[PDB]
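First up is the structure itself, then whatever we jot down about it.
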Amino acid sequence: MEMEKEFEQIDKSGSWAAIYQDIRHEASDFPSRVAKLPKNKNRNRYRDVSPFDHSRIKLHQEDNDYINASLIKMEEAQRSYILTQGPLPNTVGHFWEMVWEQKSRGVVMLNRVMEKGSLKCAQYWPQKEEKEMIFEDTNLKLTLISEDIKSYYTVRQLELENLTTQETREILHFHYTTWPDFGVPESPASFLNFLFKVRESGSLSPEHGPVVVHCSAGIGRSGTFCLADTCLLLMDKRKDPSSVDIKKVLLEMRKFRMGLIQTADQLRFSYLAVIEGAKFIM
């Protein structure tokens, strides 16, 4: 079916929970043996969210190559994404090692450091120009270059230096700061505006390594971001845009990381975002 009328049909029939449960039932199950090794326990935020072995990002290190991160490679859309958890106190150095090694140009953050009175990820970037951060375990230096605070998002320019080689690179930090503590946004307008600011920066383009996107677990809000982006690109590429099937695209992405889209409310919100975005594009 087309999307917008499928949407009204599910609203009128009140069947979002049933639709979402059939996605959960049909989703891929692949092994995640490396994530569950005892030596990696303090590298995982949640025991039930792990990268599959076949798609996990490997650190270029011989002692321990493990990080909770997955490569989502969308063949028809010609887009790739790295989805990861919010960094932990012991994995902030690993996180920036991955950004360096994968040649990424942008980091997309969809949570606040504290939500619901609890810590959702480490403070992993510097807040003042004159107070830079050094990660001694991975030999990287990180400096805040500039910061632009807007009503619904903040963009930061960061400098990452590989202290072994003295090479430097500019990284863009795109921080969506207004997702509510509970539920989903009432309108997709600010989330879509944010997506197109990330696009305009070059951070999603083939000249660069894959964008790194995270929230707390790296599956819910993060899944909404890449699902909306890929569906809108497919609608531009195909002769028949009404042929884009958001449930089929989501099951394709779940071949690469488990659990993407965590609630029926996030599923409905993803439909809303694609429907409303399709109109602005033209």
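Looking at the header, which is where the method is noted, we find X-ray crystallography, 1.5 Å.
Positions of Cβ are set from backbone N, Cα and C atoms, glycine also.
Long-range Cβ proximity for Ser50 (mutagenesis position), meaning a same-chain Cβ under 8 A and a gap of 6 or more residues, is found for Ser32, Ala35, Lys36, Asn44, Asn68, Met258. For the published mutagenesis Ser50 to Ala or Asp, Swiss-Prot gives the following note: No phosphorylation.
When Cβ atoms from all protein chains are considered, those within 10 Å of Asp181 (mutagenesis position) total 9, not counting its own. Here Swiss-Prot describes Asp181 to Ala as a published mutagenesis experiment; the accompanying note says: Substrate-trapping mutant.
Residues or ranges marked as substrate binding site in Swiss-Prot: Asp181, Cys215, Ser216, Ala217, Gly218, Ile219, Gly220, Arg221, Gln262. DSSP assigns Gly220 (substrate binding site) to coil in the three-state reduction, placing it in neither a helix nor a strand. Residue density at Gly220 (substrate binding site): 21 other Cβ atoms are found within 10 A of its Cβ, drawing on all protein chains shown.
In sequence order, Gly86, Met109, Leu110, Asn111, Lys120, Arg221, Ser222 are the residues of the chain that are 6 or more apart from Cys215 (mutagenesis position) and have a CB within less than 8 Å of its CB. Looking at Swiss-Prot, you'll find the mutagenesis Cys215 to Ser noted as follows: Catalytically inactive mutant; abolishes sulfhydration.
Taken from Swiss-Prot, the feature active site, phosphocysteine intermediate applies to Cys215.
Same-chain residues at least 6 positions away in sequence with a Cβ under 8 Å from that of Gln262 (substrate binding site) are, in sequence order, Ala217, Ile219, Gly220, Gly223. In the shown protein chains, 29 other C-beta atoms lie within 10 A of the C-beta of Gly218 (substrate binding site).
For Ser216 (substrate binding site), other Cβ atoms within 10 Å of its Cβ number 21.
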